[PDB]
Amino acid sequence: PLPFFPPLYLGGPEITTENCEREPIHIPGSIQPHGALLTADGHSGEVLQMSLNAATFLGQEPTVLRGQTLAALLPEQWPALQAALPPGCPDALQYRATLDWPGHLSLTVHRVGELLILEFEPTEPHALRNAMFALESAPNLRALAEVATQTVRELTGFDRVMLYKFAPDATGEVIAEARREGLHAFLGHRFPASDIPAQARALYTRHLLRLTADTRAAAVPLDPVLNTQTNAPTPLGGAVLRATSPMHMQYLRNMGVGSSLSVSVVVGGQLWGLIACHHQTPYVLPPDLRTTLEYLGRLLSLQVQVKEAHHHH
Ligand SMILES: */C=C/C1=C(C)C(=O)N/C1=C\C1=NC(=C\c2[nH]c(/C=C3\NC(=O)C(C=C)=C3C)c(C)c2CCC(=O)O)/C(CCC(=O)O)=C1C
């Protein structure tokens with residue numbers, strides 16, 4: 001990725017089709033409204049930043065919340081959370097726990113350097129393990145691609161699931177499409193490299209899933225916008241509740257897409273393509289289904305690696 005522009009809240013340039021690759025998508029200082037986000041110190045547990053919609057999801061508000069520690073707010077999680085995410089642990093490692101404030105809320109924690117980042121969202125799978133050998137017994141790559149997208153579509157219920165594949169020069173192709181009936185096909189159509197730009201592809205090699213639950217949903221800011229640990233922007237690259245590039249949201253809206261989700265197909269640490277999903281209406285894929293998709297993305301990743309790197313016999 002080319003060196004990123006400062007974010008808008010630090011007086012950075014407006015994003016246009018000419019400057020694309022340098023939008024700092026990983027630091028929008030805001031999240032998507034269907035969840036809440038705290039950041040806490042990785043040693044003390046003191047909550048530092050807090051998305052200002054946190055009231056809606058946590059009972060007590062930013063007026064009486066950013067003081068006290070994680071030890072006091074999540075007393076039965078804090079110990080396990082620390083052991084799970086030790087200092088130096090990799091970015092994409094995450095602690096999960098379902099818990100009910102007065103119910104049922106999904107907690108996802110990960111650490112960046114010395115910051116713990118906590119995502120909260122409402123919540124309450126084997127139909128995968130069945131269509132498992134359909135993937136295994138697929139004759140070739142095209143057949144593996146169609147099985148993959150049909151399978152995702154059955155789990156998720158999404159209107160359109162595609163398998164997007166990157167050429168050496170970074171331009172993509174929709175090599176498989178499973179879709180609601182009546183839609184004009186993308187299957188076989190090719191798109192410029194800039195449609196998923198270098199910085200995004202890169203964020204997408206080490207953060208395998210990302211979504212826009214609602215394409216016409218205002219991002220809610222973190223307060224304060226900067227990490228008080230550092231006085232710099234907060235990395236949200238690994239926070240699924242991360243606010244999406246407003247530019248990409250426009251492109252989604254133009255396609256009539258209310259909800260978007262993609263998962264990365266990585267072959268040998270090098271981004272192979274994406275399972276890309278569209279849905280006509282705003283939709284929050286539940287955390288359990290997202291977990292099933294991350295898993296499917298890893299398996300599909302390895303199935304692609306053996307099937308494609310044996311298009312030799
Ligand atoms: C720099 C301006 C941009 C132009 C012009 C553009 O086309 N994209 C631009 C910026 C970004 N795109 C981002 C993500 C992204 N783009 C796509 C593209 C497609 N989706 C489709 O369905 C099809 C064809 C049928 C195409 C070509 C995808 C799949 C993704 C990411 C995955 C997803 O949202 O599903 C992006 C990053 C977004 C983010 O913040 O995560 C930017 C900045």
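First residue shown is number 1, and so on along the chain.
Heads up, header says this was done by X-ray crystallography, 2.5 Å.
Cβ atoms here come from the backbone N, Cα and C positions, even for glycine.
Copied from Swiss-Prot, the annotated features are:
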BINDING   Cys20  tetrapyrrole binding site
DOMAIN    22-90  domain 'PAS'
MUTAGEN   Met247 to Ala (Swiss-Prot position 259)  Binds PCB (in vitro), but difference spectrum is altered
MUTAGEN   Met247 to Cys (Swiss-Prot position 259)  Binds PCB (in vitro), but difference spectrum is altered
MUTAGEN   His248 to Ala (Swiss-Prot position 260)  100-fold reduction of chromophore-binding activity
MUTAGEN   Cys277 to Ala (Swiss-Prot position 289)  Binds PCB (in vitro), but has aberrant spectral properties
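Distribution of Swiss-Prot features across the structure.
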| residue | record | Cβ within 10 Å |
| --- | --- | --- |
| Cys20 | tetrapyrrole binding site | 18 |
| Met247 | mutagenesis position | 15 |
| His248 | mutagenesis position | 19 |
| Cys277 | mutagenesis position | 26 |
Rounded inter-Cα distance in Å - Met247 (mutagenesis position), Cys277 (mutagenesis position): 18
Length in angstrom of the chain break flanked by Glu124 and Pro125 (6 residues not modelled, CA to CA): 13
Pairwise CA distance, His248 (mutagenesis position) versus the residue listed as 'tetrapyrrole binding site', rounded so that it is a whole Å: 10
Mapped DSSP class for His248 (mutagenesis position), helix or strand or coil: helix
End-to-end CA distance across 2 missing residues (from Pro102 to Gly103, Å): 6
